[PDB]
Amino acid sequence: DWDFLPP
Amino acid sequence: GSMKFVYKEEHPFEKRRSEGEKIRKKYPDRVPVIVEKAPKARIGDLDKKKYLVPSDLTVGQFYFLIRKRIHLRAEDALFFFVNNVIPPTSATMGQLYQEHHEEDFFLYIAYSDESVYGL
Ligand SMILES: [Zn+2]
């Protein structure tokens, strides 16, 4: 659900 | 005029504060950020609104990882807003979170192509 930025 | 988010209207406060407490308790080195396009903003869209961003990144570096996600066209500008204020690009995301997090434990940032919120 959560997008990591940066991965 | 004042920071109005759709994510706050789609999910109640018990629910958000509980997700925020957990996501802080799980990924401590990251801060949870909700990112939405400000009203009247003439600019591209974000697929996702939810981002775990490292505490050490500055705002400048963030303007940039987002600028890539939306990809601005010619002479589009990209500004951020937290509590109706453009965050200094020198500040970090950890300081911004500490100083501006809502009490659901999320940080809320609106983005616009204009330097004034909702214009
Ligand atoms: Zn607090």
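The chain as shown is numbered from 1 upward.
Cβ coordinates are placed from backbone N, Cα and C, and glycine is handled just like the others.
Here Swiss-Prot describes B:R69 to A (Swiss-Prot position 67) as a published mutagenesis experiment; the accompanying note says: No effect on interaction with TECPR2. Cβ environment of B:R69 (mutagenesis position): B:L46, B:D47 lie under 8 Å away, each six or more residues apart in the same chain.
Counting every protein chain shown, the number of other Cβ atoms lying within 10 Å of the Cβ of B:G118 (mutagenesis position) is 16. What Swiss-Prot notes for the published mutagenesis of B:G118 to A (Swiss-Prot position 116) is this: Impairs localization at the autophagosomal membrane.
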